[PDB]
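Only one structure is covered here, and it is reproduced in the block below.
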Amino acid sequence: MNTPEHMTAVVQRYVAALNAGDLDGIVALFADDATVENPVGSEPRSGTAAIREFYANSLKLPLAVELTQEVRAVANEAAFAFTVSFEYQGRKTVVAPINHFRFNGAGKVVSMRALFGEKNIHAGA
Amino acid sequence: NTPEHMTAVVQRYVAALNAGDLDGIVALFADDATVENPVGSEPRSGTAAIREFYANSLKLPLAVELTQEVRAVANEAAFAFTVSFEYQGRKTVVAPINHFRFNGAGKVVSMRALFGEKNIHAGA
Ligand SMILES: C[C@]12CCC(=O)C=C1CC[C@@H]1[C@@H]2CC[C@]2(C)C(=O)CC[C@@H]12
Ligand SMILES: C[C@]12CCCC=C1CC[C@@H]1[C@@H]2CC[C@]2(C)C(=O)CC[C@@H]12
């Protein structure tokens, strides 16, 4: 089933799910033995339980998430630029990563990696 | 590798494509680096092949421009950009996202360029 059209749709779904705080729908996009490496450089989380815990932890504050450019999708991989916004104690932060998804034949994500650093975290005092 | 180093290297890449400075591009890479253009394709490997690649890439003048901030962390960077060229009166703009991994010496050990057909923007 995996096509560039499918992978683009999955990226759009992943954004929508984060927006909604929908753990079931985020985790559903992943293969059972997938990895999540967030940020790049950290120990990968491996398999459904670990992936759900990771997203649960990321979702404790409501996130407003938005693609900021066209999805790049080719072969069996996709990359996307987006922002994740949240508020805590009256301060708004906007984080701007680039994520990479690798997909299996069935169109499930087998690996996510998220590149961002301190310069991509935008907050006032 | 500081994020500032890796960000600067990305800007150097962009500047050297703009300037058609083939030395300038190839110098960013490790001895034994790979370039995958597009992501799904067999990589060019080693200095000679990487140079050949970029020589072919510079047959037409290119206009290249970062379209967002660089993301750099650990020993890796990713960047959203455009590269435009003009051929027989038509302009094409390709909008990839590229990934570089850097070695301890701060040289690029791999590039991948992720763009698909929907990232190639051209009229008639
Ligand atoms: C995990 C995450 C969402 C899922 C995704 O795809 C990419 C990211 C990267 C930035 C994370 C964010 C979740 C909320 C985080 C932890 C913050 O409060 C600061 C950094 C930010
Ligand atoms: C300019 C380029 C080679 C010549 C013909 C067509 C091309 C399209 C996409 C370009 C490629 C050169 C290298 C490039 C700028 C990347 O680093 C990503 C997109 C590539």
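Per the header: X-ray crystallography, 1.8 Å.
Quick reminder: no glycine exception, Cβ is built from N, Cα and C everywhere.
Annotated in Swiss-Prot:
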ACT_SITE  A:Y14  active site, proton donor
MUTAGEN   A:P39 to A  Perturbs active site geometry and lowers activity
MUTAGEN   A:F116 to W  Slightly lower activity at neutral pH. Increased catalytic activity at pH 3.8
Just counting, how many other CB atoms are there within 10 A of the CB of A:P39 (mutagenesis position)?
16
Helix, strand or coil at A:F116 (mutagenesis position) [DSSP, three-state]
coil
Based on DSSP, name the secondary structure state of A:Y14 (active site, proton donor): helix, strand or coil.
helix
Sort out the sequence-distant neighbours of A:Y14 (active site, proton donor) for me: same chain, 6+ apart, CB within less than 8 Å of its CB, listed by position.
A:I26, A:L29, A:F101
